[PDB]
Amino acid sequence: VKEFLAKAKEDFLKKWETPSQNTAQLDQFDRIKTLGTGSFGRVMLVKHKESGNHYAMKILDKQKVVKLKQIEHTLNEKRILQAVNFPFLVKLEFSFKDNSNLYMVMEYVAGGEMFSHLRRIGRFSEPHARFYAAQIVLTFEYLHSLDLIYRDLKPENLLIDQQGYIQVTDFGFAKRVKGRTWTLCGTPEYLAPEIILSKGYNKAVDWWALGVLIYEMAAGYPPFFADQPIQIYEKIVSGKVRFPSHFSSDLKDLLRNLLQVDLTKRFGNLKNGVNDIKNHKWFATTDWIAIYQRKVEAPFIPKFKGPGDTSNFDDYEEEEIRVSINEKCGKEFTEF
Amino acid sequence: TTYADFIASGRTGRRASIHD
Ligand SMILES: Nc1ncnc2c1ncn2[C@@H]1O[C@H](COP(=O)(O)OP(=O)(O)O)[C@@H](O)[C@H]1O
Ligand SMILES: [Mg+2]
Ligand SMILES: [Mg+2]
């Protein structure tokens, strides 16, 4: 399959080298409702006047970005997002900025975060969890082949589309790196031990995170948890994992290989790469090509009621979009 | 049960990313 990835890389490189800029403007959209928030910045449901299409607009306050020292991270996010193209990755339609904010307009994925459905239902059956896992596996295979590291896998960053398929959003911590990196970033429950221990890490962290994800989906709770992050880190470092009695023998086997504290033994980081994962028994009944082609019938299809429907998202407190009369941090975000 | 301990924990809602 190296053939496919090979030509996909040519596409990526072209856009990575010469990114698109300023492909729209704020007055072309009608701001409708906040779909979600994060460490900073919100995502709003917007409607494009000329086309009538609905999109999801991520808004970033330039000043907050600088305060939290996320300039480089924010620049990576946009540069990487506008260059990638994969069935399970959200599409960036437009990007632009003004005196105060940075804007990224993406396709609107109406199904809601996997998070909400997961918490509501409690947990997913293995066949259901496997369906989602396969899509992540292919996505990481694509991303890594481009020397990209995702670094923020979690149900909150995964969306369900109208067909019940996954759409990965939030490339806030995505980074193009050959070799190792050192930033302490991600989400506590999903941090790989090497990150916590500040040893310098690579793409292997994404595979560990997949382990945590699969576990959370099947169990209904993450493998390591507590009330304070520091308490969580201590458990992750220990590597001691307990499996619910309902977990299949194959699932447990796969998990012990992904949640492997030792990098030399962690699945995905070995000689056979992603194949150790794709060939594992738990995925025995998984038709990789069918998933890629989105020909598999989804085990769960979210209730959708026409375009613009946000019933699959929680409600958030709305707030004015402020645009100063003066340009803020112009130099810092020149390339954006 | 583990489930009951999790549900009673302070981290059952949406988790924020970190950049320490
Ligand atoms: N393309 C999208 N379609 C629909 N909802 C989205 C989309 N992108 C983001 N969201 C919502 O916005 C939230 C935050 O977006 P995200 O990129 O994760 O921002 P942050 O970096 O602040 O976490 C998500 O968890 C989700 O609920
Ligand atoms: Mg996020
Ligand atoms: Mg983010």
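We're sticking with Swiss-Prot numbering for chain A, so the shown stretch reads 16-351, in order.
Any Cβ shown, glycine's included, is placed from N, Cα and C.
Sequence annotations record features per position, and here Swiss-Prot assigns active site, proton acceptor to A:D167. Annotation for A:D167 (active site, proton acceptor): spatial neighbours A:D185, A:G187, A:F188, A:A189, A:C200, A:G201, A:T202, A:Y205, criterion Cβ-Cβ under 8 Å with sequence separation of six or more. Following the DSSP three-state reduction, the secondary structure of A:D167 (active site, proton acceptor) is coil.
There are 21 other CB atoms within 10 A of the CB of A:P170 (ATP binding site), with all protein chains counted. Marked as ATP binding site by Swiss-Prot: A:50-58, A:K73, A:122-128, A:169-172.
What Swiss-Prot lists as domain 'Protein kinase' is A:44-298, and the listing cites sequence analysis.
Per Swiss-Prot, domain 'AGC-kinase C-terminal' is recorded for A:299-351.
Swiss-Prot gives this note for the published mutagenesis A:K73 to H: Reduced interaction with SMO. The 10 Å shell around the Cβ of A:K73 (mutagenesis position) contains 26 further Cβ atoms across the protein chains shown.
Secondary structure at A:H88 (mutagenesis position), as computed by DSSP, is helix. Annotation of the published mutagenesis A:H88 to Q in Swiss-Prot: Does not affect interaction with SMO; when associated with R-197; the original residue is retained in the structure shown.
A mutagenesis experiment is reported in Swiss-Prot for this position, A:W197 to R, and the note states: Does not affect interaction with SMO; when associated with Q-88. In the three-state DSSP scheme, A:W197 (mutagenesis position) falls into the coil class.
Just so you know, the Cβ of A:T198 (mutagenesis position) picks up 15 other Cβ atoms within 10 Å once every protein chain is counted. What Swiss-Prot notes for the published mutagenesis of A:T198 to D is this: No phosphorylation by PDPK1.
Of all Cβ atoms in the shown protein chains, 24 besides its own fall within 10 Å of the Cβ of A:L206 (mutagenesis position). Secondary structure at A:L206 (mutagenesis position), as computed by DSSP, is coil. Among the sequence features in Swiss-Prot, the mutagenesis site A:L206 to R is noted as follows: Reduced interaction with SMO.
A coil conformation is recorded for A:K286 (mutagenesis position) in the three-state DSSP classification, outside any helix or strand. The annotation that Swiss-Prot gives for the mutagenesis experiment A:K286 to P reads: Impaired inhibition by the R-subunit.
Swiss-Prot documents A:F328 to A as a published mutagenesis change and attaches the note Reduced catalytic activity and impaired inhibition by the R-subunit. Under 8 Å, Cβ to Cβ, and six or more positions away along its own chain, A:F328 (mutagenesis position) finds A:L50, A:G51, A:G127, A:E128, A:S131.
For the domain 'AGC-kinase C-terminal' (A:299-351), DSSP puts the residue distribution at 5 helix, 0 strand, 48 coil. You'll find the Cα of A:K286 (mutagenesis position) roughly 40 Å from the Cα of A:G56 (ATP binding site). Straight-line distance linking the Cα atoms of A:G56 (ATP binding site) and A:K73 (mutagenesis position), rounded to a whole number, equals 7 Å.
Across the fold, the C-alpha of A:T198 (mutagenesis position) and the C-alpha of A:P170 (ATP binding site) stand 22 Å from each other. Listed recorded positions (A:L50, A:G53, A:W197) with a CB under 8 Å from any chain B CB: A:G53. Of the mutagenesis positions A:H88, A:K286, A:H88 has the largest number of other Cβ atoms within 10 Å of its own Cβ.
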